[PDB]
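First the structure, in the form of structure tokens, and then the observations on it.
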Amino acid sequence: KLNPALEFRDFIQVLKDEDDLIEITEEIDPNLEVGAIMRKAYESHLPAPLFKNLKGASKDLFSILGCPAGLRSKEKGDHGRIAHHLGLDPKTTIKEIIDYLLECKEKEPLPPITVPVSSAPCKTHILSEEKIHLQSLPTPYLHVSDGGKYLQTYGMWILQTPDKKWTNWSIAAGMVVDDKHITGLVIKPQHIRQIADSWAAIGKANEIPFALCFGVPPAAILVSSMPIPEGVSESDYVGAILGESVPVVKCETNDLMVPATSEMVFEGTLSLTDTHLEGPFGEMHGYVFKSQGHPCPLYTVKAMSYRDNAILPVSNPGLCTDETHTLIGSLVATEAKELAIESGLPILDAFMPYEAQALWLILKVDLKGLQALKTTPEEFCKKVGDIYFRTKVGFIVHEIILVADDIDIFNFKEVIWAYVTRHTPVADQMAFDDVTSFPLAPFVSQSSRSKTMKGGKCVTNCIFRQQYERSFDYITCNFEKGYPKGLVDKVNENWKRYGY
Amino acid sequence: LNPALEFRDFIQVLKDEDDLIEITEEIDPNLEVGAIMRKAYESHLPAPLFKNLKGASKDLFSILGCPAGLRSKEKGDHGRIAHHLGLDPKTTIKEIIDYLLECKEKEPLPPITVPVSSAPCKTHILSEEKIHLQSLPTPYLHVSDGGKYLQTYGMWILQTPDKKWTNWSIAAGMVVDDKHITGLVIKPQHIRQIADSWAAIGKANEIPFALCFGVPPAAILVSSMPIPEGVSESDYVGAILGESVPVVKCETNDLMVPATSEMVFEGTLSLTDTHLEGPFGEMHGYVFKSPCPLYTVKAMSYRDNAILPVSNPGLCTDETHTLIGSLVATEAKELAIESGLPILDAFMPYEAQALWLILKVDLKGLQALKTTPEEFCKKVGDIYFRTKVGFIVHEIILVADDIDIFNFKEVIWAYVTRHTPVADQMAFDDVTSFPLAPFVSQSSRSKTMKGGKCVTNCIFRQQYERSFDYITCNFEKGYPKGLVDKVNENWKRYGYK
Ligand SMILES: Cc1cc2c3c(c1C)C(C)(C)CC=[N+]3c1c([nH]c(=O)[nH]c1=O)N2C[C@H](O)[C@H](O)[C@H](O)COP(=O)(O)O
Ligand SMILES: Cc1cc2c3c(c1C)C(C)(C)CC=[N+]3c1c([nH]c(=O)[nH]c1=O)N2C[C@H](O)[C@H](O)[C@H](O)COP(=O)(O)O
Ligand SMILES: [K+]
Ligand SMILES: [Mn+2]
Ligand SMILES: [Mn+2]
Ligand SMILES: [Mn+2]
């Protein structure tokens, strides 16, 4: 019996059973080759590559699994890979996946369970400080012009507060610096930064304990990507999704708990006072820019542990569609739907289209609910923007687009139609000048707005004026919706006989 | 086969390409014609030729639908459009546009009168009391249309009182009763400009016209193109064809009609005698439940087994996008060259329902102007939105020369990643609005008819000044060609099926 949500290796096996994984046995260079193969597979929605013979590898360190949450063909279920991180039927839609995650918020949180070390495959091999050699690993060089090799693209950073009440799991990119050090972005408003600032506040900025875990339970890596509330430990919600506690063991060199079935675990201390230049790194909007960036904190690795024949999962970001659109975007959408429900807005669904590179959040609006409020477009846009852009859930989003409930927001052909035909350029767009800008957006990073970090965000009204007051019946001029059902069925029936 | 010159040769070349289905079973012109057309358009399928319409006579008529719809890439996807011009069927939309511009530099060839005996449009001739427009199997195209639309891919002919300008153009035309048709006749369209000349000398109620169906395909393409005022479209159609269009006189007035037209209607137009028109399903995808001039039909002439060509507008992609959009883009490129802007290409993406005009900028030419985003956006908007060529266009989008503007994947990528919402958009408040845009028609801007247009800057600030090298993070552009080729070569050996 396979349990893909609880075991990374069972997740591999079910993708094999669905012919959605290719074991590549010939020699592949971690320098560019891995990365280009991944981009080709993401962009035509093809099977996930599993590289078994990397140039420079040892028997144990490591294989690479690329594209762990890319899209695949509609026949097998196109979001199948996502659905298997949650233990759901491979044909489940992304609307359904979202509404499942919201149901699991109502279930009892189950905290992790400690198990004996001999039951943790992550403890099979252990390396102390003098045996750590990060430059000897077959780490990938993923994009032309990247500043280094990125070991950490699909692992889980684990940090805990000084008072021990909140342990955080999240994903952020991590670059190998030298034989013992990794560096990466630690920016507001992310929780990794909030926890580090709390270590600085009690005098320990140069010695923050961390763990970095690869090939965790798939449900854990997906909740690592999700912006749940401050103070809530990811592990307890992951337990609710699994229906059982995640099994964990303690680190060798600190008090943190790591999943027992991890492929690889790195441990150490993070310093906010000892910094290094990071990047460049190809990013979720499709670009490598040569900008040297701010200097970033340094992670010092002091121990590692791993399984026999260990597998590193990898994400290679860029043009749609990859994990930075299917996870970051759809998990912002999950929490955006939750926020509409708690603040009383009449939203049926939310979604971040892949074609818009996770910059556009579409809200599908219930028209009876909207009419009950007896409001105007100007007041509704302000209320919505104030809810979303002044909170952490809104951070990556630069344009919020409001459409009526006759639009399938999960179909980008319906969304681009409503966008160009139902909003007046400029006049139907409300600017928010004083809110936090998203620094990765290229129109921000490559402007003066990078110095100031405020504004450039908008709410765009694609709801007709009459739709705020009452019913408004119009015909949509295509085959499926423009003609009555009986005629559609008759044309579909006689299609062959006509001569097609 | 000369498909640019003969409508029946166009139908045959489509037969030879398996791009035409002769439908022989009985089909109702009430909704069924329309629905079949929509299904064909939307999956880029072969054009339906309806041979046995309920209510038809032997001669009046069949319907060809989807004459400038898209087809499979294997056959050439703009093949139908290339055939209107006599070009190879795999010619790209880029090459089609550039061909139309090269044809502006050839010598115009005015029409040539031929004998009435050699002219098929004269095979059958009806006099005034033999006109019965309600006995034609005219299509009822969209649910909630305000009536039956006979004129959707025919050619209106109007001439100035001095005889020096003959205009050919397309505009929708709805049957009102047994003798009368009504259509939109609006500024700034040449048909309104010419009608107003007749009103100015006291003949607003008796303007001669003709209406022709199944014209030479090159003529129906130019009829949809905004060429300059006072140029008779016939003369440029001649330059395109490499010969004069062959024409014959109308029975009841002095206008000349193409000799091979399937059907010709003749009469007088009145601007002061109005009737309710519409609603009609339109180029942006809607019928809304929301008073135009009257055309009096006084004579008709037609071929044996005549064929009415039909366009049914709606969602992308149909003739309102492949012709109206691309021919605005053709004239938009001509205006850039004439005004001196650094534009390599222009296109109106079909996905944006012909509301978006994308302009591909040459960065060395832009850098040579020593300008800013604010000043360039003003310069571009002032050229386009204040002239007839910019009439349908509500957003102009400026991109650099690394974007293929003919591929909508790269357009939407550039759009969302390279402009700051609002701050990088310049509103034009005092220019004329397109009254068909749904955001205009369903707001109080329907009554003012000004504003709601903008130029959106999608060129990075540094690209106005100098080189700017970044990597595009996909497979074919992100990696060296050698490595791209190596991966493609070994793809099957890895295990991909
Ligand atoms: C799935 C995923 C999420 C990335 C991500 C990537 C992936 C594959 C990469 C590694 C390919 C590239 C860039 N990533 C970063 C990122 N957030 C961040 O602060 N820095 C990052 O470097 N994220 C988002 C981050 O995981 C979410 O915002 C979480 O909500 C953070 O958790 P938190 O709410 O506990 O802070
Ligand atoms: C190809 C095509 C073009 C339509 C058109 C359609 C098609 C199929 C229809 C019939 C399906 C629906 C609506 N159309 C109208 C329209 N222009 C207009 O003034 N009224 C219209 O009703 N046009 C565009 C018109 O032909 C262009 O604006 C020309 O440039 C007009 O020529 P002009 O420069 O000589 O005035
Ligand atoms: K998280
Ligand atoms: Mn968190
Ligand atoms: Mn004209
Ligand atoms: Mn014309």
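Sequence positions for chain B are given in Swiss-Prot numbering; the residues included correspond to 4-293, 297-503, in order.
Cβ coordinates come from backbone N, Cα and C, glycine included.
In the three-state DSSP scheme, B:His193 (Mn(2+) binding site) is classed as helix. The Mn(2+) binding site annotation in Swiss-Prot covers B:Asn170, B:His193, B:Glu236, and the record cites experimental evidence as its basis.
Neighbours of B:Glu285 (mutagenesis position), defined as other CB atoms within 10 A of its CB across all chains, total 21. Quoted from Swiss-Prot, the note attached to the mutagenesis of B:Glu285 to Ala states: Abolishes catalytic activity.
The active site, proton donor annotation in Swiss-Prot covers B:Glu285, and the record cites similarity to another entry as its basis.
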Ignoring the 3 unmodelled residues, how many Å lie between the Cα of B:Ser293 and the Cα of B:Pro297?
-> 11
Apart from B:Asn170, B:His193, B:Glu236, which residues in this chain have a Cβ no more than 8 Å from the mean position of the Cβ atoms of those residues at the Mn(2+) site?
-> B:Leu161, B:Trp168, B:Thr169, B:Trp171, B:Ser172, B:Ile194, B:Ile197, B:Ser226, B:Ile230, B:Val234, B:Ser235
Tell me which residues of the chain lie with their Cβ under 8 angstroms from that of B:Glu236 (Mn(2+) binding site), as long as they are six or more apart in sequence?
-> B:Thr169, B:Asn170, B:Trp171, B:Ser172, B:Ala222, B:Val225, B:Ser226, B:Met228, B:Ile230
Check each residue in the chain of B:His193 (Mn(2+) binding site) that is at least six apart in sequence and keep those whose C-beta is under 8 Å from its C-beta; list them in sequence order.
-> B:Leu161, B:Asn170, B:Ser172, B:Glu232
Ligand 5: which of the recorded positions B:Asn170, B:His193, B:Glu285 have a Cβ closer than 6 angstroms to it?
-> B:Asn170, B:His193
B:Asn170 (Mn(2+) binding site) has its Cβ surrounded, within 10 angstroms, by a count of other Cβ atoms equal to 23
Would you identify the secondary structure of B:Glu236 (Mn(2+) binding site) according to DSSP, in three states?
-> helix
